[PDB]
Number of protein chains: 2
Amino acid sequence: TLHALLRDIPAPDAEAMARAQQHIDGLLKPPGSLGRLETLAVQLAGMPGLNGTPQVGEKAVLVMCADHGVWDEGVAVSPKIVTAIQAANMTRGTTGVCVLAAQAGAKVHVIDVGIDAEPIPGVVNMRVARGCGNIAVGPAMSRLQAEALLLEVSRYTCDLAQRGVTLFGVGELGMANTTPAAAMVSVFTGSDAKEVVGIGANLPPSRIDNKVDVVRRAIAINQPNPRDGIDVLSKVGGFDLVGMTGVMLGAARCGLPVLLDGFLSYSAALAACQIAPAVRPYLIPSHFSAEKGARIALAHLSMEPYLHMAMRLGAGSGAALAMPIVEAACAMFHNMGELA
Amino acid sequence: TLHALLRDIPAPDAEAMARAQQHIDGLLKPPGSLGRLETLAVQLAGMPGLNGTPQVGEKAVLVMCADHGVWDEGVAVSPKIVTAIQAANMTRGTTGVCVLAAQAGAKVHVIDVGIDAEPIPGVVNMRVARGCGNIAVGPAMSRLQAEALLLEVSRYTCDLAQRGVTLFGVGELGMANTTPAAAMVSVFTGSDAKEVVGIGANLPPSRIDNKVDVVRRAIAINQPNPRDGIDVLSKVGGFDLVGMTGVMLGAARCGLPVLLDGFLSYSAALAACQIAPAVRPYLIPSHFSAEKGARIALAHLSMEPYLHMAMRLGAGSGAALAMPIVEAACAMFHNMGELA
Ligand SMILES: Cc1cc2ncn([C@H]3O[C@H](COP(=O)(O)O)[C@@H](O)[C@H]3O)c2cc1C
Ligand SMILES: Cc1cc2ncn([C@H]3O[C@H](COP(=O)(O)O)[C@@H](O)[C@H]3O)c2cc1C
Ligand SMILES: O=C(O)c1cccnc1
Ligand SMILES: O=C(O)c1cccnc1
């Protein structure tokens, strides 16, 4: 059950962490001089699915794909079918995340959680419905649909471990998805909509006030409770955002690391950590998204990304680009010599 | 000759850059959404040694190693022999840069430009003297020694190309080397010493005022001319800093990219770009050093690093950690599909 999953996420292993820190401090360098590589190695050492040491085996980027009813509000410049076209392109290896994942030695798992099109052969089918409800007039979904998809995606994630995967990355695809993301950041952080609504996929600036108004309307109509992250997801999120939260919950349940992507992912991470604070030690930032609301979301997660790429592609591309940073931390730990 | 080398650094290829930009804008994504990956690919396309396209072949991190007379002023906590011990460890593959270079598929070239010890078998010997002169009482070296070492190291660098290397990284090793680095940043940027002197290799805070005083003294005694970067290097730099400048000049002469490291490298890049402004399009930042003077140096180079690792190891480790970012830009360019 989902209550049992949340309950059973392990604490980080303090003993393992202390053993890793003592190891690091004895390496061939001034103490502390590898900076956040050192801290990342210790962070990884405490994740129980890594068996007491910083290591990377297989890598998986899980790309959650869905359509959104709020597309009808005029908040996205791209036509709705682009979600389906780009999900199919993911199965061919031609998208940004595909190419970056291949550089990293990672596999991309393309997951349809609610595309408004016929199912695409080759994509993993977890579809809740053909797009979620339009958040400007009512909820994205029912509470039950959100909890079922959390549990499904969490189980899928953990099951990859059972297959060799030690490091996850999250991403999404869905036209209009930066609207619900902004809604959820506004709810969880207490920030006004204006502070967290961006251009998404090159929305013209002339259309920004409409998008702010839509966010505020979604919130006012649905009255999401910020102390119930499931409620927030269900009311003002989307199936893609639920899916990403699910990957985070499942990785945490398996005691394994998950790399965030950009702003969409930060909104899902705010939900995951409200739902289960025990998720937080498993999350690793990648990059600092170019979306307006990035800073605020990151501040609330107490996260400082490694990469400043002015990226806003999504779909997991940042996560993939950071996987060699994680591998680097593990290589430093295992392969450096010792001062003594 | 060194005058001829400087004269013959090629301009970037604007045609190649325009061809790359048009290619990029046609890739399977919203225009501009890969952010600085896009700009980096176009930057690389204009470098004539890359043959009109962003690509990476062989990779080399050149680690310039020397001792400094100013060590006698009390500005470094590590004993002087650590330079020699750590240079020998570089030949064994046990240092930070070695392990990160191996992750990146790069080779480390350890170059002795003036270690105060017997020559170390296996290290490339370009030694000017057994340590440079103490910059608090006089010059580090003569003008002629600085120009000879520039030319030597520039030629060595370019000769690697002639062997398959397309991407360089720079680093250094030398006890007390953060003192001359701060001197040169102070000279080139106009900043007071206090603004740019840091802790280096974990100097105790109680010893900082002494290090500031030493920098100001070096400057006052030598009167380096900030409009003559060779003069600045020779007077208030060191052999390691000259060596790094030489790698930059040689990479630029060969029309090839060079990744910077941390603060030491930023001081050498300020010198290289004063000496030959034509170097600048070939320089790629890696990380944002944790040294105090990092921001000021970077601002003067108009550079924004990709990586925020709070690193201050040196020796090329940041450069190595950024090599997969360069490879990523090339993979995006070559392997992504097209919108059309
Ligand atoms: C070809 C294409 C590929 C993409 N991959 C990610 N996104 C990104 O942009 C979309 C959200 O922005 P908005 O809220 O402005 O619609 C999502 O699909 C997101 O990951 C894409 C967008 C496009 C157009
Ligand atoms: C074991 C060891 C390895 C290093 N590798 C780089 N550095 C770094 O620290 C030195 C300069 O700092 P300062 O000006 O405070 O002496 C250089 O060798 C630099 O790359 C090292 C320092 C130590 C001690
Ligand atoms: O940071 C995000 O991933 C992002 C922002 C805008 C559009 N698509 C993705
Ligand atoms: O950024 C640098 O590389 C640095 C700073 C202090 C000490 N050693 C290296």
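Following Swiss-Prot, chain B residues are numbered 3-342, in order.
So how was this one determined? The header says X-ray crystallography, 1.4 Å.
Yeah, the Cβs are placed from backbone N, Cα and C, and that goes for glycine too.
Reduced to three states, the DSSP call for B:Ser80 (mutagenesis position) is coil. Listed in sequence order, B:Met177, B:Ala203 are the same-chain residues at least 6 apart in sequence whose CB falls under 8 Å from the CB of B:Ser80 (mutagenesis position). Quoted from Swiss-Prot, the note attached to the mutagenesis of B:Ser80 to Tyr states: Alters specificity to use phenolic compounds as substrate; when associated with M-88 and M-175.
Quoted from Swiss-Prot, the note on mutagenesis experiment B:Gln88 to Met is: Alters specificity to use phenolic compounds as substrate; when associated with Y-80 and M-175. Residues within less than 8 Å, Cβ to Cβ, of B:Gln88 (mutagenesis position) and separated from it by at least 6 positions along the same chain comprise B:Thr97, B:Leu175, B:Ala317. Taken residue by residue with DSSP, B:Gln88 (mutagenesis position) is part of a helix.
The substrate binding site annotation in Swiss-Prot covers B:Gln88 and is backed by a curator's inference.
Counting only residues at least six positions away in the same chain, the Cβ atoms of B:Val65, B:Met66, B:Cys67, B:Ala68, B:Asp242, B:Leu243, B:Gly245, B:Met246, B:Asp263, B:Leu266, B:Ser267, B:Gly316, B:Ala317, B:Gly318 sit under 8 Å from the Cβ of B:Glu174 (mutagenesis position). Under its mutagenesis annotations, Swiss-Prot gives B:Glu174 to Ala the following note: Decreases specific activity for DMB and adenine about 20-fold. Decreases specific activity 1600- to 15000-fold; when associated with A-317.
The nicotinate beta-D-ribonucleotide binding site annotation in Swiss-Prot covers B:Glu174, B:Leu175, B:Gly176, B:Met177, B:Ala178, B:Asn179, B:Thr180, B:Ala203, B:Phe265, B:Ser291, B:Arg314, B:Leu315. In the three-state DSSP assignment, the secondary structure recorded for B:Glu174 (mutagenesis position) is strand.
B:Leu175 to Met appears in Swiss-Prot as a published mutagenesis result, with the remark: Alters specificity to use phenolic compounds as substrate; when associated with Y-80 and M-88.
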Report summary line: Those recorded positions among B:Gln88, B:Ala178, B:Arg314 lining ligand 2, judged by a Cβ under 6 Å from any of its atoms, are B:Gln88, B:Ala178
Report summary line: Per the under 8 Å Cβ criterion, the binding-site residues B:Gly176, B:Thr180, B:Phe265, B:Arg314 that neighbour chain A are B:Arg314
Requested in this report: Consider only the recorded positions B:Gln88, B:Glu174, B:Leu175, B:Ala178, B:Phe265: which of them have a Cβ under 6 Å from an atom of ligand 4? Write none if no residue does.
Outcome: B:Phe265
Report summary line: Same-chain residues at least 6 positions away from B:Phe265 (nicotinate beta-D-ribonucleotide binding site) with a Cβ under 8 Å from its Cβ, in sequence order, are B:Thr180, B:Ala183, B:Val187, B:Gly200, B:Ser291, B:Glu293, B:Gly295, B:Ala296, B:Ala299, B:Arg314
Report summary line: Same-chain residues at least 6 apart in sequence with Cβ under 8 Å of the Cβ of B:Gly176 (nicotinate beta-D-ribonucleotide binding site), in sequence order, are B:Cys67, B:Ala68, B:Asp69, B:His70, B:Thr85, B:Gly240, B:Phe241, B:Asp242
